[PDB]
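Working notes, beginning with the structure itself.
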Protein chains: 6
Amino acid sequence: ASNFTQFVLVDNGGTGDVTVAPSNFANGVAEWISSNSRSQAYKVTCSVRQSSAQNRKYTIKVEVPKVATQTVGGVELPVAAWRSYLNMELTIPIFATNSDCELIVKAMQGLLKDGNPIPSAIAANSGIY
Amino acid sequence: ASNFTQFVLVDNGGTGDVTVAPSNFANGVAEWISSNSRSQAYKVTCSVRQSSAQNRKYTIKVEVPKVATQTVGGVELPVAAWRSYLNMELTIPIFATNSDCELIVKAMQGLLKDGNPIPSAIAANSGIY
Amino acid sequence: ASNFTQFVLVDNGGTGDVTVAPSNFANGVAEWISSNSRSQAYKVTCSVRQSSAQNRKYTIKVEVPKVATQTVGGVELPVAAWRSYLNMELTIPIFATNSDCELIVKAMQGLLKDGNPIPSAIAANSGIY
Amino acid sequence: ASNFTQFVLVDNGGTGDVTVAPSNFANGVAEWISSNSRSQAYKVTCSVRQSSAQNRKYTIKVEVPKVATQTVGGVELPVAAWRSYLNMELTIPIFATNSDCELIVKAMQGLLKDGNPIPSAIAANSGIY
Amino acid sequence: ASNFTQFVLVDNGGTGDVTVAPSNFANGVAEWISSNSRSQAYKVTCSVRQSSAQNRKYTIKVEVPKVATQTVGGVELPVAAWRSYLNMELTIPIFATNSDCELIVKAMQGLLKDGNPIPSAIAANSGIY
Amino acid sequence: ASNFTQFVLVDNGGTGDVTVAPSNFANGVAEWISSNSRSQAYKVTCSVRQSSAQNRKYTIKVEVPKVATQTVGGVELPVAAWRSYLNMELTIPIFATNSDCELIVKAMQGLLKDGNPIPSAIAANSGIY
RNA sequence: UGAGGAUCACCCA
RNA sequence: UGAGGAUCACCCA
RNA sequence: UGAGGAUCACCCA
RNA sequence: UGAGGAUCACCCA
């Protein structure tokens, strides 16, 4: 059994879907990368640690590239013009049962659901108003 | 027009749904809180700032309480036994168009989609394996 | 295959069986915990290392909790009254064949079989005599 | 009771089973060995002591011979290439009743039961994957 | 995908082929071993890491047993007289696409193809002349 | 004989095959380069040395360039945008027979055969999982 | 290595 | 800890 | 010796 | 910056 598998990061119908596959699990930090040039790839990392006596803490990171070609002196390379960096930390007390954690997960999916305030603000280069 | 409205943070079918409503927008930090005792309420905040010359940065926070009653000296109060703290920061270059931002949003929804590695690890009090 | 699967740690004859499932493989330590809050879960860990040029060493640990509900600060928390710890290390020479290794597994199974001296002493808060 | 008795360590289904018999009781440490030279013998020892004010601890040790290509009664050097050593330590809080102790024994029987991850890994000269 | 699977390491044309199977995944380093004692086993391990800012590096190691005059399941010392070690390091710039990577794999397949200089020298216990 | 001959390093099915030819043996390092300017050529080197009293070590290196044309000082020069480097060392005991050595060659050929885990990961900018 | 300890992937000698 | 920064498992207070 | 590094017959620890 | 902590728009390096 494993949850260290590939998954669809960006679902674009069933085509142009961005799939991220396992790449490295060194030092408790799991990493997933999309295919083709590592320079234009999406990246996801995740780790868990006991942050304190009562807390466990997850550190998730995501990088979404702006795929581009760089031309210098006539030599062109596949690059990412830029990248967005998502950094999230989730602190969960050791008293949380499985039920409690499932609720925490729903809260996270609800926050980002289409039409809700936050994903709407981001998707439109906006803030709250 | 406004995106500073109430929304369903936790969708539990159509009942037992947790709804978070606008509460305060002081200093560029929008806040949403669920109803009833502020002590047992869910909380969501969000703000955007130009973190640097080329970047705009969102700071989103969520608190999911473990609803409980505290009894001290026979006097009982509605409290949260504990809370999970989600803290996320999203950095987006000013070169991102609306299309680019929509993709960033899909990447975030995909990361947390049911069945994918991360939401599965959290929901089960686990790490990656 | 993938031997990293769930199993029933305590067999209470199909009813109240304690099954344990894969939950982390960070740092090369396979972990399995029961479906509980991390404060009340059974935990099993295993790691193998080439301890010497000519040996391999398996380190296995099991934690069996005595679950309770404790009132802290007027609030009830799921807790473990106490925990019992099993720590085992098994050193096997690199010259051991798979059949030599199956011999070690059977010896460990016979050692703890119901009715034999050791599991009888333990279950009765007794020594060998 | 009087549990210090001979028992079947390796059950090969009646034919070629390995029986281990009491061989020493110096200092309260019970010892059992198979009918072999001490260099090629199966050996089991067991002792209990109150490790600290809140715990009792069982120290169980098992030595298993490398059987493939073994010369019965011969001088096989180095000793370390021809022997596997198992060392178990069971720490049990003084509050554990006979029932609590019976469950701990079941947890140990389950951990090593045939077909489960740990015994499968060992028998196949493997780790977890 | 999910490439962590059993494969034929030495193809002797169906009869007496050596198959190597997954045996460890501690730390993200995939391991595969043949069905032998660890002293006589065929072993393969593989890992990837971003070596520096511009490169990714694959570390592949293979251990091959000295088979002539081998005693199956026996204790053969010194270990160094009975084993060959292959250590490969593949450094790939982050700009390499899947296509670039496919060509690199072909360069490796050609270098070792039957009848070419390098494999002929090795197989004949020779150098270049 | 004289195993110092040319061979096709990259087999693109008779059309666009990259063949490499003997080009230097100075200092006991056999070298082979493709028909290009030295700035754009593929390069393969091999040397064998009695690394210890009881071993022999082959050091093999392959360089696969990504060719480009670069404008330096207003003038175009044939250049390599980047290079991928393979470095392999193979240590073989002096006790290895020619058939023991043919076993090592086949193992290396099986390891990289199309379809097997390792060449599949590399070609897909993926790790093993 | 220890019938050393633990609050158990930590500490001791 | 931080609506602290980042070129993102770095760095700052 | 190193799942140490490289601009790759060089450098590091 | 930090797989730095938090009682979470705080605090640390």
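All chain C residue numbers match Swiss-Prot; in order, they span 2-130.
If you're wondering, the header gives X-ray crystallography, 2.7 Å.
In case you wondered, yes, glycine gets a Cβ from its N, Cα and C as well.
Quoted from Swiss-Prot, the note on mutagenesis experiment C:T46 to A is: Loss of repression of replicase translation. 80% loss of binding to the operator RNA in vivo. Listed in sequence order, C:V30, C:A31, C:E32, C:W33, C:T60, C:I61, C:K62 are the same-chain residues at least 6 apart in sequence whose CB falls under 8 Å from the CB of C:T46 (mutagenesis position).
Under the heading of mutagenesis, Swiss-Prot lists C:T60 to S and annotates it as follows: Loss of repression of replicase. 20% loss of binding to the operator RNA in vivo. A strand conformation is recorded for C:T60 (mutagenesis position) in the three-state DSSP classification.
DSSP gives C:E77 (mutagenesis position) a strand state. For the published mutagenesis C:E77 to A, Swiss-Prot gives the following note: No effect on the organization of the T=3 capsid, but with a loss of thermal stability. No effect on infectivity.
What Swiss-Prot says about the mutagenesis result for C:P79 to A is this: No effect on the organization of the T=3 capsid, but with a loss of thermal stability. Complete loss of infectivity.
DSSP assigns C:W83 (mutagenesis position) to a strand segment in the three-state reduction. Quoted from Swiss-Prot, the note on the mutagenesis of C:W83 to R is: Complete loss of viral assembly.
Note: the CA-CA distance between C:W83 (mutagenesis position) and C:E77 (mutagenesis position) rounds to 17 Å. The Cβ neighbour count for C:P79 (mutagenesis position), using a 10 Å radius over every protein chain in view, is 19.
Same-chain residues at least 6 positions away in sequence with a Cβ under 8 Å from that of C:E77 (mutagenesis position) are, in sequence order, C:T70, C:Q71. Among the mutagenesis positions C:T46, C:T60, C:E77, C:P79, C:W83, the ones whose Cβ sits under 8 Å from a Cβ of chain D are, in sequence order, C:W83. Contact with chain B, taken as any Cβ pair under 8 Å, is found for the mutagenesis positions C:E77 out of C:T46, C:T60, C:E77, C:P79, C:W83. Using a Cβ-Cβ cut-off of under 8 Å to chain A, the mutagenesis positions C:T46, C:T60, C:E77, C:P79, C:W83 reduce to C:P79.
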